[PDB]
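Worksheet: the structure to be examined is printed underneath.
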Amino acid sequence: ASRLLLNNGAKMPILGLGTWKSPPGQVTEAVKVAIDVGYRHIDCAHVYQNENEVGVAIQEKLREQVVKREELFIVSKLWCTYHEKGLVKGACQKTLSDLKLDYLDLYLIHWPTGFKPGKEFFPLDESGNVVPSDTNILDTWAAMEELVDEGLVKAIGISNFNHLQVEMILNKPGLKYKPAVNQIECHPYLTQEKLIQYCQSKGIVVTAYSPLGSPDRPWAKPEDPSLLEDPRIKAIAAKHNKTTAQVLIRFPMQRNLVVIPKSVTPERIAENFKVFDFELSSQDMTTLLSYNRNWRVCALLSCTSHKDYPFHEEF
Ligand SMILES: NC(=O)c1ccc[n+]([C@@H]2O[C@H](COP(=O)([O-])OP(=O)(O)OC[C@H]3O[C@@H](n4cnc5c(N)ncnc54)[C@H](OP(=O)(O)O)[C@@H]3O)[C@@H](O)[C@H]2O)c1
Ligand SMILES: O=C(O)Cc1nn(Cc2nc3cc(C(F)(F)F)ccc3s2)c(=O)c2nccnc12
Ligand SMILES: O=C(O)Cc1nn(Cc2nc3cc(C(F)(F)F)ccc3s2)c(=O)c2nccnc12
């Protein structure tokens, strides 16, 4: 279905527009186009450095009466340099001010790893490594919880958490709110079966990020495997008279995951939305699952030493 029910009673659109790497100068138009096309979910983050320009778009479409605020699902994310309890609210309000909203539909802990607070998104020490902060997930969660009580955000969740980190929150003594969502990298080369099964079992909705394999991530190398150019996936696409992107978007949807493909390109924003009028076969789904290779595009490998580095566990 086009929306999934969250554990807070809200309906989250299963298709949203990603905005990482969307430059300030193109993201306003992208969001306006997406909304015109019918997207009702935008995935944002402070660290994407474009929330102002996302805000401008939403304001215009509200003013044009193309959409109402309550038909939109806006997500943002608390960056790693703000995990200190006392900094969480300020970060949230700064995001709200930039987006020009009164509330977020969903606010996530962007990554489990706290970094040193300050002006830099990735504060480096003299060795050129990221500097951790003395912060922990449960205290950051407590501060996220307070945002709900204040009505700044309708829902809270986590992103890039492994199952033990999730369990830690679920088992917190005095827990006020379970995570609504865990947003994780997910595509045919990283199919995430075990963490998906775990989260779904707990009533936590999974959002699949980098569904097209993030070919525009700054660090892509030419030898890196490429989902959009995989001939196996094109053949499945051709069979439905759809594009490879459309298949890659449809795939998570049929696993009951939310998916958030990024484009600044109007024609592709439009293409990516045309995923409600076809269906992958159960054989197609099996096949796409068989392509897993535990290939991960977002992993900041030098953070392996951080106590909260998520990707040591099997899931
Ligand atoms: N929670 C997290 O830690 C996290 C991590 C990564 C991503 N995310 C979220 O997930 C979103 C999506 O992931 P992503 O941005 O890494 O990458 P992605 O959506 O897998 O891929 C985006 C890339 O695919 C291209 N593209 C889009 N539609 C296409 C189509 N129909 N045909 C061909 N190329 C197409 C885009 O080109 P153009 O823009 O040039 O059209 C862009 O280079 C992000 O933007 C962000 O919102 C979250
Ligand atoms: O490490 C590489 O060679 C490229 C690469 N980069 N990145 C992004 C970043 N990598 C870094 C690395 C540093 C640091 F300076 F090494 F600490 C500081 C900030 C960042 S942001 C990944 O997340 C990433 N994840 C998986 C694989 N490669 C990468
Ligand atoms: O975080 C996102 O939503 C996408 C994104 N990913 N990456 C790769 C990253 N990978 C990681 C990995 C960790 C980890 F928790 F240590 F594993 C912590 C922070 C990061 S950031 C960037 O370097 C990055 N840099 C700027 C903006 N966005 C990103």
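Chain A residue numbers are taken from Swiss-Prot; in order, the displayed residues are 2-316.
Just so it is clear, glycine is given a Cβ too, placed from its N, Cα and C backbone atoms.
Around the Cβ of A221 (NADP(+) binding site), a 10 Å sphere holds 13 further Cβ atoms from the protein chains shown. Secondary structure at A221 (NADP(+) binding site), taken from DSSP and collapsed to helix, strand or coil, is coil. Annotation comment: Swiss-Prot describes 10-19, 211-273 as NADP(+) binding site.
Swiss-Prot lists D44 to N among its mutagenesis entries, and the accompanying note reads: Reduced glyceraldehyde oxidoreductase activity. Counted within 10 Å of its Cβ, the other Cβ atoms near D44 (mutagenesis position) come to 27, all protein chains included.
Counting only residues at least six positions away in the same chain, the Cβ atoms of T20, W21, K22, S23 sit under 8 Å from the Cβ of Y49 (mutagenesis position). Under the DSSP three-state reduction, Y49 (mutagenesis position) is assigned to helix. Annotation of the mutagenesis experiment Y49 to F in Swiss-Prot: Complete loss of glyceraldehyde oxidoreductase activity.
The active site, proton donor feature in Swiss-Prot is assigned to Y49.
For the mutagenesis experiment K78 to M, the note given by Swiss-Prot reads: Reduced glyceraldehyde oxidoreductase activity. Residue density at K78 (mutagenesis position): 24 other Cβ atoms are found within 10 A of its Cβ, drawing on all protein chains shown. In the three-state DSSP classification, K78 (mutagenesis position) falls within a strand.
Mutagenesis annotation in Swiss-Prot: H111 to N, described as Reduced glyceraldehyde oxidoreductase activity; the structure shown retains the original residue. Sequence-distant neighbours of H111 (mutagenesis position): residues of the same chain at least 6 apart with a C-beta under 8 Å from its C-beta are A46, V48, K78, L79, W80, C81, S160, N161.
Reduced to three states, the DSSP call for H111 (mutagenesis position) is coil. Annotated substrate binding site per Swiss-Prot: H111, in sequence order.
Neighbour counts of Cβ atoms within 10 Å were compared across the binding-site residues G10, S211, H241, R251, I261; the minimum falls on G10. Considering other CB atoms within 10 Å as the measure, the emptiest surroundings among the binding-site residues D231, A271 are those of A271. In this structure, none of the recorded positions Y49, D231, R251 sits close to ligand 1 with a C-beta under 6 angstroms from any of its atoms. Spacing of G10 (NADP(+) binding site) relative to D44 (mutagenesis position) is 19 Å (Cα to Cα, whole number).
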